[PDB]
Amino acid sequence: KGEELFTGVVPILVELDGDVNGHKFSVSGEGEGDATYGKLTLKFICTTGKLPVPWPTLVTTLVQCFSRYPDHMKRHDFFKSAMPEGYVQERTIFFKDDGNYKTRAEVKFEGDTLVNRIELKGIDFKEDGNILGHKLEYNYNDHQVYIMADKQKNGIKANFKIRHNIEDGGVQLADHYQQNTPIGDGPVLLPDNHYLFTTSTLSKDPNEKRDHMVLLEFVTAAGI
């Protein structure tokens, strides 16, 4: 089983290559995950300069295999069952009255490390909007993810809203549409519909001078 590969603390590598309205950038993340408790600690660095989009808008893009799946639904864990070969994770994210991100990522083990490798393309963004204009608060409003099976492609799908607080009043809406399919061929668990509940805390490394985001996350799956 792929679930075995998560019994301990697992190092996490994240790598994003991004293009939004022609502003190209890269993001690297390193940290570790504990699926037994459902805990992620990661530090992200924009390794090419200033991040041209706000850090919270990338949170969902930047490893649901680390969700704590209890004992009674260790069998609906599609994300772990796909390991080590892993899965493709694709999204479109509509920023209301603004552009959209399209993301394709591969989530897999490379040696002992869980690696989330992402390409991100963003189009139709307003240059003085909340994204390209950096008008969103540095914080997070988590949202639950209702995970439904997708027997057709043999993976799962979800759609959910993320709310970003706008520095001067609004809420910026980020409409997420997600589908996941296994990379490998072997048997994979197809879950009964269930929820993923996530708690995210954003913070800053006082000794770090590059543009960056420290992220602490707790996540659990739930029935009904």
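Residue numbering for chain A follows Swiss-Prot; the residues present correspond to positions 3-64, 68-229, in that order.
Here the Cβ of each residue, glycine as well, is placed from N, Cα and C on the backbone.
Here Swiss-Prot describes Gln69 to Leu as a published mutagenesis experiment; the accompanying note says: In RSGFP4; increases fluorescence and shifts the major exitation peak to 489-490 nm; when associated with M-64 and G-65. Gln69 (mutagenesis position) falls within a helix when secondary structure is assigned with DSSP. If you take the C-beta of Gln69 (mutagenesis position) and look for same-chain residues 6 or more apart in sequence within under 8 angstroms, you find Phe84, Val150, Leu201, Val224.
In Swiss-Prot, the entry for mutagenesis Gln69 to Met states: In Citrinine; leads to excitation and emission peaks of 516 and 529 nm, respectively; when associated with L-68; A-72 and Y-203. The structure shown retains the original residue.
Listed in Swiss-Prot is the mutagenesis experiment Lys79 to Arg, annotated as follows: In Topaz; shifts the major emission and exitation peak up to 20 nm; when associated with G-65; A-72 and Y-203. Reduced to three states, the DSSP call for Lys79 (mutagenesis position) is coil.
Within 10 Å of the C-beta of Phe99 (mutagenesis position) there are 16 other C-beta atoms, taking all protein chains into account. Among the mutagenesis results in Swiss-Prot, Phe99 to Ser has the note: In alphaGFP/cycle 3 GFP; improves folding at 37 degrees Celsius, reduces aggregation at high concentrations, and increases the diffusibility of the protein inside cells; when associated with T-153 and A-163. The residue drawn here is the original one.
Cβ environment of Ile128 (mutagenesis position): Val22, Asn23, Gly104, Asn105, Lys107 lie under 8 Å away, each six or more residues apart in the same chain. Where Swiss-Prot documents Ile128 to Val as a mutagenesis experiment, the accompanying text is: In EBFP2.0; shifts the excitation and emission spectra to shorter wavelengths and increases quantum yields compared to BFP; when associated with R-30; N-39; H-66; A-72; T-105; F-145; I-150; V-155; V-171; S-198; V-206 and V-224.
In the shown protein chains, 21 other C-beta atoms lie within 10 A of the C-beta of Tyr145 (mutagenesis position). DSSP classifies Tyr145 (mutagenesis position) as coil under the three-state reduction. Per Swiss-Prot, mutagenesis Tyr145 to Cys is noted as: In mut1.9; shifts fluorescence lifetime from 3.03 to 2.74 ns.
Looking at Swiss-Prot, the entry for mutagenesis of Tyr145 to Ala says: In Cerulean; leads to improved quantum yield, a higher extinction coefficient and is 2.5-fold brighter than ECFP; when associated with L-64; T-65; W-66; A-72; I-146; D-148; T-153 and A-163.
Quoting Swiss-Prot on the mutagenesis of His148 to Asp: In Cerulean; leads to improved quantum yield, a higher extinction coefficient and is 2.5-fold brighter than ECFP; when associated with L-64; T-65; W-66; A-72; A-145; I-146; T-153 and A-163.
DSSP assigns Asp155 (mutagenesis position) to a strand segment in the three-state reduction. For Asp155 (mutagenesis position), the same-chain residues 6+ apart in sequence whose C-beta sits under 8 angstroms from its C-beta are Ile161, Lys162, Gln184, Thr186. Quoted from Swiss-Prot, the note on mutagenesis experiment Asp155 to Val is: In EBFP2.0; shifts the excitation and emission spectra to shorter wavelengths and increases quantum yields compared to BFP; when associated with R-30; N-39; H-66; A-72; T-105; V-128; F-145; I-150; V-171; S-198; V-206 and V-224.
Under the heading of mutagenesis, Swiss-Prot lists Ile167 to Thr and annotates it as follows: In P11; increases fluorescence at 475 nm excitation and at warmer temperatures such as 37 degrees Celsius. In Esmerald; leads to brighter fluorescence; when associated with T-65; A-72; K-149 and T-153. In VisGreen; leads to brighter fluorescence; when associated with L-64; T-65; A-72 and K-149. Remark: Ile167 (mutagenesis position) has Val61, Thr62, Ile98, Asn146, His148, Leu178, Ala179, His181 as non-local neighbours, by Cβ distance under 8 Å and separation of at least 6 in sequence.
Record note (Swiss-Prot) on the mutagenesis of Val193 to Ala: In mut1.5; shifts fluorescence lifetime from 3.03 to 2.72 ns; when associated with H-145. Neighbour density for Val193 (mutagenesis position): within 10 A of its CB lie 22 other CB atoms from the protein chains shown.
The Cβ of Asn198 (mutagenesis position) has 13 neighbouring Cβ atoms from other residues within 10 Å, across all protein chains displayed. Quoted from Swiss-Prot, the note on the mutagenesis of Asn198 to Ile is: In mut2.1; shifts fluorescence lifetime from 3.03 to 2.50 ns; when associated with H-145 and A-176.
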Quiz prompt | Nearest of the mutagenesis positions (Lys79, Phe99, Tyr145) to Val193 (mutagenesis position), judged by Cα-Cα distance | solution = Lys79
Quiz item: Which residues does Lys79 (mutagenesis position) neighbour through Cβ under 8 Å, counting only same-chain ones at least six apart?
Solution: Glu5
Self-check item: Separation of alpha carbons, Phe99 (mutagenesis position) and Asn198 (mutagenesis position) (Å)
Solution: 24
Quiz item: In terms of DSSP three-state secondary structure, what is the assignment for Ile128 (mutagenesis position)?
Solution: strand
